[PDB]
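J.: Here it is, the structure, as structure tokens.
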Amino acid sequence: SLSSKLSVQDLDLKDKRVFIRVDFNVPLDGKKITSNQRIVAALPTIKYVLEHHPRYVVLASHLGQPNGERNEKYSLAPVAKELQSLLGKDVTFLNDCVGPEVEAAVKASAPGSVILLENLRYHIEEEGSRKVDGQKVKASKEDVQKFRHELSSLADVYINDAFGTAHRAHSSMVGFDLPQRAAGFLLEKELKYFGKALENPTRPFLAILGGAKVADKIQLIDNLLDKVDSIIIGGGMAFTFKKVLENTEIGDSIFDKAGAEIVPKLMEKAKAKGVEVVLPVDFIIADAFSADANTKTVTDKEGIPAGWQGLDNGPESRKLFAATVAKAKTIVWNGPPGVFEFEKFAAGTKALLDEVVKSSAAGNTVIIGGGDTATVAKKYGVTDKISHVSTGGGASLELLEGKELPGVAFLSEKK
């Protein structure tokens, strides 16, 4: 159970050597943080720990893709400075995550110190491999164990707060053999929500899916079909389901050739489980993929003329989706119903967004788990209205498509 794991909140931190794997993978531009969102998100854990007077707090993370080689372009130095400002406490920055220098520095620290180590991925043994000439140069089991040995040396307790990496069995996610591997407030939140949704869902459990390709979400639908009561399929995804199941004439809309092969299968299953599949009955077409393109509403039956392409949810579909949402007690949403980047094609997304929020207002569990689906919530400033906007990215998907997460499995049980 994603929900049975140990929390930071259960740990006895006093005078302990705490190690926290955090997600400080922020965007840099010329060695400067374009977005400090991730640093800000990590603060609660860091602050809660510090209040219990640990001997010291070692923070580690990765940034960009150094590729197991020391590359200045992906140094965590800037991050160290932003955190010091944001935290309002000094942060010692070490040029590495392992070695005598680190050991020394760490050992000479003052109580309550906050050490941030250099980019874990400067070492090939973190990921356990490296790309050289396109091929995957794997690291030797001995070196991998050495690295994990050195890393663990620095701590007495281990806290994971990097959900975004929990789906990889990297040295920092699964190499800490301590008696207590706990969850940080950040990752606990993801575990609590996705936990309920996938374990004891308050039916009806609905799932809104949308976006561009169906091919990337084949494993997602399949698994969810064993879970949900009804599922809505919107966006550029729906065009494949409609041309296949209903012979709908789609114009120059998104068609996933490979995904069309599976559509009958997922549908057979949907029926098998008695899952209610809601699809778009009408769309807003455009003569070109641009904010300045001529629109025109058409429907299921009228179809879409050649040249034209549907870029948003039509009026009837909005009524249809609004209804479905309004009947659910648990909602997990990933993917916008239309090309919301353009105001002309933003109606469907807005309509849906309002409904979901209203459902959250009702006191229903709404879980956003999409990149652009979170951006939508941020844009309309409703983020605080959604029960949970996940930050797991690839980990969130994998979790939803069935997979068991190494970083999560490795944690201790509540006790």
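In chain A, numbers come from Swiss-Prot; the residues present are 2-416, in order.
Positions of Cβ are set from backbone N, Cα and C atoms, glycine also.
Copied straight from Swiss-Prot:
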type    : residues                                                                       : note
BINDING : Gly212, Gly236, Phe341                                                         : ADP binding site
BINDING : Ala213, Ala216, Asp217, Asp373                                                 : Mg(2+) binding site
BINDING : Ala213, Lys214, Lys218, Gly237, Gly311, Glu342                                 : AMP binding site
BINDING : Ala213, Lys214, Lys218, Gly237, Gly311, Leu312, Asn335, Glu342, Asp373, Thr374 : ATP binding site
MUTAGEN : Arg22 to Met                                                                   : 7-fold reduction of Vmax
MUTAGEN : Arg22 to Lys                                                                   : 2-fold reduction of Vmax
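Locate each feature and note its surroundings.
T.: Using a 10 Å radius centred on the Cβ of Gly212 (ADP binding site) and all shown protein chains, the other Cβ atoms total 22.
Within the same chain, the residues at least 6 positions away from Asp373 (Mg(2+) binding site) whose Cβ sits under 8 Å from its Cβ are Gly212, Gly336, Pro337, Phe341, listed in sequence order.
The number of other Cβ atoms within 10 Å of the Cβ belonging to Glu342 (AMP binding site), over all protein chains shown, comes to 14. Reduced to three states, the DSSP call for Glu342 (AMP binding site) is coil.
Reduced to three states, the DSSP call for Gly237 (AMP binding site) is helix. Using a 10 Å Cβ-Cβ cutoff, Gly237 (AMP binding site) registers 23 neighbours.
A C-beta separation below 8 Å, combined with a sequence spacing of at least six in one chain, links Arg22 (mutagenesis position) to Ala61, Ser62, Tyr159, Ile160, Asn161, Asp162, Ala163, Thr166, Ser173, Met174.
Under the DSSP three-state reduction, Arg22 (mutagenesis position) is assigned to strand.
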J.: What is the number of other Cβ atoms found within 10 Å of the Cβ of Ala213 (Mg(2+) binding site)?
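T.: Result for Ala213 (Mg(2+) binding site): 17 other Cβ atoms within 10 Å.
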J.: Sort out for me which one of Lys214, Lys218 has the most neighbouring CB atoms within 10 A, since those are the binding-site residues we care about.
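T.: Of the binding-site residues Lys214, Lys218, the most buried by Cβ count within 10 Å is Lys218.
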J.: Which residues in the same chain, at least 6 apart in sequence, have a Cβ under 8 Å from the Cβ of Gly236 (ADP binding site)?
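T.: Sequence-distant Cβ neighbours: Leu210, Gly211, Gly212, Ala213, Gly336, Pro337, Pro338, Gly339.
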J.: Greatest CA-CA distance (Å) over the residues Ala213, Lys214, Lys218, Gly237, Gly311, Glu342 that the record ties to AMP?
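T.: If we measure all Cα pairs in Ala213, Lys214, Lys218, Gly237, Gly311, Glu342, the largest is 22 Å.
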J.: In whole Å, how far is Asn335 (ATP binding site) from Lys214 (AMP binding site) when you measure between their Cα atoms?
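T.: Distance between the two Cα atoms comes out at 12 Å.
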J.: Around the ADP site formed by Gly212, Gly236, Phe341, list the extra residues of the same chain whose Cβ is within 8 Å of the site's Cβ centroid.
T.: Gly211, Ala213, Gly235, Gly237, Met238, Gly336, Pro337, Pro338, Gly339, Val340, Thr350, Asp373
J.: DSSP three-state call for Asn335 (ATP binding site): helix, strand or coil?
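T.: DSSP call for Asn335 (ATP binding site): strand.
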